[PDB]
Amino acid sequence: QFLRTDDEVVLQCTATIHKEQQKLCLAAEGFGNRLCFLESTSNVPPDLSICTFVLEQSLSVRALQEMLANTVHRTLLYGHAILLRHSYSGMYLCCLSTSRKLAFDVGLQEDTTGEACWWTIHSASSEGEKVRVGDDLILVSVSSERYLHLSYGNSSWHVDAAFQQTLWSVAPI
């Protein structure tokens, strides 16, 4: 099928270290420090509740930038900028100002009147083309131009906005 607005989705990525490969799910809590993290699966994550986002909006870069400039179930299209609402908290995936150290932190917030909560979707291989479920998506922050990135810390996997890309699977469920 195709990805549409109002869809409840789950973002997954593949984490391979020491030849050990696993699927990780993007997750977040609204109760406290508003940062996203990653869950292991199996491919179903233990706690799926907090791994659900809704594709609330889909606009063109020009449109979004026009709407914002004035202030001073559609199908998702490649190159378009989207808005992912976190179901549990009702807040939105955003690119923050604080650093993870070249990368920025990824978290949740409420105010969507800005670029920080907008992510343009690109293909790994299609401008304007329809976004089909099962495709590997690259997510770029409109505000910072950084990628939603799979990072590896001391002992665990983290998610941030870095200069390097990561392929994500935006599955419905």
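Numbering, chain A: per Swiss-Prot, residues 12-53, 57-86, 110-137, 142-166, 170-217 in sequence.
Structure method, as recorded: X-ray crystallography, 2.4 Å.
Here the Cβ of each residue, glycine as well, is placed from N, Cα and C on the backbone.
Mapped onto DSSP classes, the domain 'MIR 2' (172-217) shows 0 helix, 25 strand, 21 coil. Taken from Swiss-Prot, the feature domain 'MIR 2' applies to 172-217.
In sequence order, the list of same-chain residues 6 or more apart from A77 (mutagenesis position) whose Cβ falls under 8 Å from its Cβ is empty. Among the mutagenesis experiments that Swiss-Prot reports, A77 to V is described with the note: No change to global protein fold or protein stability. Alters local protein folding.
Swiss-Prot lists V186 to M among its mutagenesis entries, and the accompanying note reads: No change to global protein fold or protein stability. Alters local protein folding. On its own chain, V186 (mutagenesis position) has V75, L78, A118, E156, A157, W159, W160, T161 as residues at least 6 apart in sequence with a Cβ closer than 8 Å to its own Cβ.
For the gap of 3 residues left open between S166 and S170, the distance from one Cα atom to the other is 8 Å.
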